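**Student:** First the structure, then my questions, so here it is.
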Amino acid sequence: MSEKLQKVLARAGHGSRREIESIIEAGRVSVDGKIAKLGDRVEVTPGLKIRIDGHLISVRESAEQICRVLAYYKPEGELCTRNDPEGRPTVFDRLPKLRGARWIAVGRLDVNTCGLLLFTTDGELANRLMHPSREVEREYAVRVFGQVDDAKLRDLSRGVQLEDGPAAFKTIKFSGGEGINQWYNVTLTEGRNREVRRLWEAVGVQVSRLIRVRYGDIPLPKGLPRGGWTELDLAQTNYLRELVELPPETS
RNA sequence: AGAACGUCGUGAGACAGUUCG
């Protein structure tokens, strides 16, 4: 009943897992006064003393960790990265400051794509939401141009061959016309690169606009400005946890 | 082949990884 040291320290807000591995590898991290090595595990208990460069780090048990969730209306022009080699804007730039924890992005969006991005302090929740084993729904509003008929919708639902293998939309619903364009709401239960655009392209349809409008049981909040965040309340956080079989928080 | 982040994993490697660039 233990965890890799870098998992614990990342949860505590002291860097990413792999960043922390570098610090461990450099002999800078100790447990109970003894230098830790890469791969070491610890069991968080009240008296455990983990230090980085001699400085004590306050840590928490995994199951008792802070589980906050934000809904963010990700705007075009921001990257889903914590460290862009080129220094371009990121989705983390305006999120509220946290100590003793950090925001984890639940998946990524393309820079030029708008829509809902969840963040959470709880990396178990994050992975359970992202990993396709639990088949969490991602819903997009898609504006397309091209011939579409029920046969095409059938093909997209039953599986088409993409460059990186078979893929299918889980649901597809016509949501309205506009000009020489139609809107559809579609869902996927995985998240391959540009998958929504590439599915439509595979059946000869081009995508002019693409907005992520729901992740799991959390819709893009009504009235949330583009580029704005809002924090989910306890009930909503618990609903999201329950979706991926995590127990509810009481706080 | 340029990166990020989670999750497993005494470090060798992994995921039904994530709409990265």
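For this deposited structure, the header notes the method as X-ray crystallography, 1.3 Å.
Cβ from N, Cα, C; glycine included.
The active site, nucleophile annotation in Swiss-Prot covers A:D110 and rests on a curator's inference. Among the features that Swiss-Prot reports, domain 'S4 RNA-binding' is placed at A:3-75, with the record citing sequence analysis. For A:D110 to N or T, Swiss-Prot lists a mutagenesis experiment annotated as follows: Loss of activity.
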**Student:** Per DSSP, what is the residue tally for the domain 'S4 RNA-binding' (A:3-75) in helix, strand and coil?
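**Tutor:** Its residues divide into 16 helix, 20 strand, 37 coil.
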**Student:** Measure from the Cβ of A:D110 (mutagenesis position) and count the other Cβ atoms within 10 Å, all protein chains considered.
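**Tutor:** If we count other Cβ atoms within 10 Å of A:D110 (mutagenesis position), we arrive at 16.
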